[PDB]
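Below you'll find the structure, written out as structure tokens, and then a few comments.
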There are 2 protein chains.
Amino acid sequence: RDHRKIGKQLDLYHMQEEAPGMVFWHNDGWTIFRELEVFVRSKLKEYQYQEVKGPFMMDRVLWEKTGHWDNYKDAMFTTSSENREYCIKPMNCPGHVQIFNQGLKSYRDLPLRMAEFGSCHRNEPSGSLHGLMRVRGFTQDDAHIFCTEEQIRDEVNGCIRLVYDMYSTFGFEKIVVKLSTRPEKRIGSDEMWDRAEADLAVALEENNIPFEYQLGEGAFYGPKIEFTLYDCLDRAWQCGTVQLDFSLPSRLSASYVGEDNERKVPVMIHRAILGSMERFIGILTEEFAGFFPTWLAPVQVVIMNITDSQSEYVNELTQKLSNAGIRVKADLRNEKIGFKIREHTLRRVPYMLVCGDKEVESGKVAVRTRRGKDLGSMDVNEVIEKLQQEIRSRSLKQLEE
Amino acid sequence: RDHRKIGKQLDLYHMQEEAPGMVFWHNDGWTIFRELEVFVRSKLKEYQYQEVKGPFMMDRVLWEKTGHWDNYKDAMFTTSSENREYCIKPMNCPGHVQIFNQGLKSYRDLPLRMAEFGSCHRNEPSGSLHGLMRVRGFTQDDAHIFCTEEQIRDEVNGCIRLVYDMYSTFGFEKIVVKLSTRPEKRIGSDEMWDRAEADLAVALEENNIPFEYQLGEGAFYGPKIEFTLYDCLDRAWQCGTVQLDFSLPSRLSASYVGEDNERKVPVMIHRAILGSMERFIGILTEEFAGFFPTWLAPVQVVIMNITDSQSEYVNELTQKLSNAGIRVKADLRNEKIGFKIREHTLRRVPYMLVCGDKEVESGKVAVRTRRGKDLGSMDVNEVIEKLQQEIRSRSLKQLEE
RNA sequence: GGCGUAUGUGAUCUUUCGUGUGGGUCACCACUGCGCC
RNA sequence: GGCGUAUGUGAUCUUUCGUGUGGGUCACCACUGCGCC
Ligand SMILES: C[C@@H](O)[C@H](N)C(=O)NS(=O)(=O)OC[C@H]1O[C@@H](n2cnc3c(N)ncnc32)[C@H](O)[C@@H]1O
Ligand SMILES: C[C@@H](O)[C@H](N)C(=O)NS(=O)(=O)OC[C@H]1O[C@@H](n2cnc3c(N)ncnc32)[C@H](O)[C@@H]1O
Ligand SMILES: [Zn+2]
Ligand SMILES: [Zn+2]
């Protein structure tokens, strides 16, 4: 179904009018959000990315330089103190550059992979807003790569590979590529865009990724490979993206030293795998439709007693499981077990554990997937070791399926 | 020494003028920042707190209601779209209340512990700024507790206890308490503040915490227990804090159902243990003075070869250790081992591993604390198991000290 | 936007009941769905 | 704010050297410290 509903459904979040296009991440939604971060971190570790964090706003003067002010100022939010006037960051590109500029960087510091779960803000037109897909305030999972241009290849490829290798974890079928070309208001010489565009295209076809030119689209600062995923109504949504920047690195004057002990402006690659935390979450919801894989489930397990007897043996287990590091909860409520199983199933809990008198003098637990498949009572540790296995591997399929 | 120095020193971060009072968290500082979160999360799990996340800004109209607009508007930042005009959040109190208002809450939903690593912004006077201690843009580790007033006690105590039990991890000696009373521009009836103040005080003395009234201080919305830690120049700095709110919950009209099936406005307790991520970090730096405990160390280990030979056996180990989940790095650079040991020691790496020909045909590693104590070569797994031990327990003392 | 409902939400009496909501009373519309203006 | 330096940063030749910086050349002031205006 529609994420917006499943969201209200599973208490993943909510939104209010006094905060248009601003998400009020509820506890459970958060968990998903958060759990995604840990995932990203994980994938990035291999490729050795640096995780930074930039200012929530900088001086308007800065953006004037980058170009944002002259071709984006309409989507930019702004405040100011007695001091100057600042823009709330739309992207984290400028920021990263600043951090890059501290000190003298040699070619040997390249390629420089700097990532950040950067919180952005954009004055998206009232009309264009939509659930977690198109919001005024989101969180990119981007990074920017500083590198020589011989590095551009391997560098871009690594990105691509990362997008697929990562999306694959969610088992996405529809992944269509687009290659947006020099937009109306760009900032580099055609000569630059020529190379930039070529480079990207070459990359695609060099990995045999089929695509179409998004002609007239793309960063005001460079060509842009777009990875689009689709939703409930098979509507296209841009999620991942790899952009080749030739201006900015110079505009904010960054540079490194070659062996020729010479000043060289680095090349800068923009890129976000999931794209935007809220948007990508929206898609996951859309896909699985409330059936987030065990690892990504707000609540992973539910242990319930049949009568007010085994209620202690339930607290017992919910405990052992909580230490096991499993998002578990106990439904000891005074209700018919049938009810419990109901509520939680439309709640989507990957696993439900029934504890009746029978199981108490067994140390066993009546296991049952949300899908309904009664997995039959089984050893405690057993369920744990197995759940952990399923979570640890962020596997999509549950036990016995 | 002064954090501001140690910071520039260990590349923990930097600041620029176009972004006054806004931190540019560099990779290694971030690590510390981040590692603190994981710590907070941890301590909060026990007490079962919900981790949400609110809007980076809401409608001015909202704050007019809470009171912020009429007695804080000066420290508040503001932007706006065609739509309305918003204030950048100073606190996350309002937000949390919004999230609390979704649905009908019964008394049984209480006490409601809602936490968030809420990113705040305040127009602190140019003059009052100072390193990480007093910034325009920081990250509170607060939460807000919704509860009946019989719960106020146990609730506040739980906070107190949390502050100590947590601070104790860092071995803080100077922890002085203050109890700020109804400020100039408050928002509740004296009658309310009377109770509010009393309550807090009772709490303190009930736990035998010595203190002094900060008369005239305290939230425009309630009394305020202050936990002050001291820095390099033994200057007082407010870190932890527990505030008893009696207005806001009603101002934003929140309520729960008693058994009397009746509408009751909840009592709300504000509270931040570390206080502010940046500030507390500042203090840690000041204290340890660049000697962050193993668990908190931007880099925990460094493995270096003596000659270009054992260089592979180094990549070897740095690997095994990286999988061990230890922030480790290899200094294979073409330099005298003595140099390496130097640089990294003033860099503060908790541990340095020398790998010479001798150790290559031993599988052993020449271990040596940053303090200098040569721990003598020892088994690899051995060092690992031991380091993990030290990290897992966030112990302050290193191996053999 | 307003009003009213309920297989909605909450309180509550009864029920103690083995796997998609047991029975009743009261409250409210904040969530969900349905009506009316 | 500007200028100049180096036990500062970078490049580089030499050095391969066992635990707080080996020797030289060049570059620059972005980091750190020191000077001058
Ligand atoms: C990739 C970054 O380094 C680059 N600076 C950048 O900002 N790229 S972007 O502007 O093309 O956006 C990256 C991704 O953010 C997400 N995103 C962009 N705008 C929004 C929005 N309004 N709401 C939600 N997600 C968004 C999309 O997944 C998009 O692919
Ligand atoms: C505790 C919260 O629920 C409450 N809303 C609140 O805002 N408390 S506060 O305003 O007293 O600040 C809490 C803590 O934030 C930190 N803090 C406040 N202002 C700043 C600042 N300008 N820079 C750095 N840290 C700050 C301090 O550690 C302070 O104790
Ligand atoms: Zn970018
Ligand atoms: Zn608060």
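Residue numbering in chain B adheres to Swiss-Prot, whereby the residues present occupy positions 242-642 in order.
Keep in mind that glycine also has a Cβ here, set from the backbone N, Cα and C atoms.
Residues or ranges marked as mRNA binding site in Swiss-Prot: B:246-249, B:342-349, B:489-503, B:547-549, B:575-586, B:595-600, B:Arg609, B:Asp615. The Cβ neighbour count for B:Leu345 (mRNA binding site), using a 10 Å radius over every protein chain in view, is 9.
Looking at Swiss-Prot, the entry for mutagenesis of B:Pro296 to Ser says: Confers resistance to borrelidin (BN); KM for L-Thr is unchanged, KM for ATP increases to 187 uM, KI for BN increases to 4.5 nM. Sequence-distant contacts (6 or more apart, same chain, Cβ under 8 Å) of B:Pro296 (mutagenesis position) comprise B:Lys330, B:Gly336. When secondary structure is read from DSSP and collapsed to three states, B:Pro296 (mutagenesis position) falls in the coil class.
Here the residue is the original one, while Swiss-Prot reports the published mutagenesis B:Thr307 to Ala with the comment KI for BN increases 10-fold, no change in aminoacylation activity. Contacts of B:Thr307 (mutagenesis position) defined by a Cβ separation under 8 A and a same-chain sequence distance of 6+ are given as B:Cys334, B:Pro335, B:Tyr462, B:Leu489, B:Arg492, B:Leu493, in order along the sequence.
In Swiss-Prot, the entry for mutagenesis B:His309 to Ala states: 10-fold increase in KM for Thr for activation, 240-fold decrease in aminoacyl transfer. Cells have a long lag phase and reach stationary phase at a lower cell density. KI for BN increases 1000-fold, supports growth in the presence of BN. The structure shown retains the original residue. Taking a C-beta cut-off of under 8 Å and a sequence gap of six or more, B:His309 (mutagenesis position) has these contacts in its own chain: B:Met317, B:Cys328, B:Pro331, B:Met332, B:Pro335.
Within its own chain, B:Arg349 (tRNA(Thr) binding site) has no residue 6 or more apart in sequence whose C-beta sits under 8 angstroms from its own. In three-state terms derived from DSSP, B:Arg349 (tRNA(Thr) binding site) belongs to a helical segment. Annotation source Swiss-Prot lists tRNA(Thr) binding site at B:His309, B:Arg325, B:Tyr348, B:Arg349, citing experimental evidence.
The tRNA binding site annotation in Swiss-Prot covers B:313-317, B:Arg363, B:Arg375, B:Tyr462, B:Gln484, B:547-549, B:575-583, B:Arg589, B:595-600, B:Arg609. In the structure as shown, the Cβ atom of B:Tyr313 (tRNA binding site) sits within 10 Å of 19 other Cβ atoms. According to its DSSP assignment, B:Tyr313 (tRNA binding site) is coil.
Over all protein chains present, the Cβ of B:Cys334 (mutagenesis position) has 23 other Cβ atoms lying within 10 Å. Record note (Swiss-Prot) on the mutagenesis of B:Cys334 to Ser: Does not complement a deletion strain.
Following the DSSP three-state reduction, the secondary structure of B:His337 (mutagenesis position) is helix. Per Swiss-Prot, mutagenesis B:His337 to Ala is noted as: KI for BN increases 12-fold, no change in aminoacylation activity, supports growth in the presence of BN.
Just so you know, the Cβ of B:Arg363 (mutagenesis position) picks up 20 other Cβ atoms within 10 Å once every protein chain is counted. For the published mutagenesis B:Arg363 to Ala, Swiss-Prot gives the following note: 700-fold decrease in kcat for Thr activation, 1000-fold decrease in kcat of aminoacylation, no change in KM.
Cβ neighbours of B:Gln381 (mutagenesis position) (same chain, under 8 Å, six or more residues apart in sequence): B:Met332, B:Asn333, B:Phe358, B:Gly359, B:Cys361, B:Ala513, B:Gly516, B:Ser517, B:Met518. Residues or ranges marked as AMP binding site in Swiss-Prot: B:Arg363, B:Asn364, B:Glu365, B:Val376, B:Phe379, B:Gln381, B:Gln479, B:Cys480, B:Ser517, B:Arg520.
Under mutagenesis, Swiss-Prot gives B:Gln381 to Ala with this note: 100-fold increase in KM for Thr for activation.
Residues within less than 8 Å, Cβ to Cβ, of B:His385 (mutagenesis position) and separated from it by at least 6 positions along the same chain comprise B:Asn333, B:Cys334, B:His337, B:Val338, B:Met355, B:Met509, B:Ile510, B:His511, B:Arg512. One mutagenesis experiment named in Swiss-Prot is B:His385 to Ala or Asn, and its note says Does not complement a deletion strain.
DSSP assigns B:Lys465 (mutagenesis position) to a strand in the three-state reduction. According to Swiss-Prot, the mutagenesis experiment B:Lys465 to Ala carries the following note: 35-fold decrease in kcat for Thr activation, 570-fold decrease in kcat of aminoacylation, no change in KM.
Annotation of the mutagenesis experiment B:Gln479 to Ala in Swiss-Prot: Wild-type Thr activation and aminoacylation. Around B:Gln479 (mutagenesis position), the same-chain residues six or more apart in sequence whose CB sits under 8 Å from its CB are B:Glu467, B:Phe468, B:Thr469, B:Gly516, listed in sequence order.
In Swiss-Prot, the entry for mutagenesis B:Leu489 to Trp states: KI for BN increases 1500-fold, no change in aminoacylation activity, supports growth in the presence of BN. The structure shown retains the original residue. Classification of B:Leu489 (mutagenesis position) by DSSP places it within a helix.
Under its mutagenesis annotations, Swiss-Prot gives B:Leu489 to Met the following note: Confers resistance to borrelidin (BN); KM for L-thr is unchanged, KM for ATP increases to 163 uM, KI for BN increases to 7.8 nM, supports growth in the presence of BN.
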For the binding-site residues listed here (B:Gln484, B:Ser491, B:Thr548, B:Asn575), which one has the lowest count of neighbouring CB atoms within 10 Å of its own CB? B:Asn575
Is it possible to get the count of other C-beta atoms within 10 angstroms of the C-beta of B:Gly597 (tRNA binding site)? 17
Mapped DSSP class for B:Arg609 (tRNA binding site), helix or strand or coil: strand
Counting Cβ atoms within 10 Å across all protein chains shown, which of the recorded positions B:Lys246, B:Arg325, B:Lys465, B:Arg609 comes out on top? B:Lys465
Closest of B:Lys246, B:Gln484, B:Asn575, B:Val595, B:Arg609 to B:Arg363 (mutagenesis position), Cα positions, binding-site residues only: B:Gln484
Between the two most separated Cα atoms in B:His309, B:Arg325, B:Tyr348, B:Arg349, the residues recorded as binding tRNA(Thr), what distance in Å do you get? 37
Neighbourhood of ligand 4 - recorded positions from B:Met317, B:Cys334, B:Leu489, B:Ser491, B:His511, B:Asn575 with Cβ under 6 Å: B:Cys334, B:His511
How far is it from B:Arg583 (tRNA binding site) to B:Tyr348 (tRNA(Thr) binding site), counting Cα to Cα, in Å? 61
Checking the spread of the AMP site as listed (B:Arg363, B:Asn364, B:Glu365, B:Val376, B:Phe379, B:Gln381, B:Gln479, B:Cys480, B:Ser517, B:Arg520): what is the longest Cα-Cα distance, in whole Å? 19
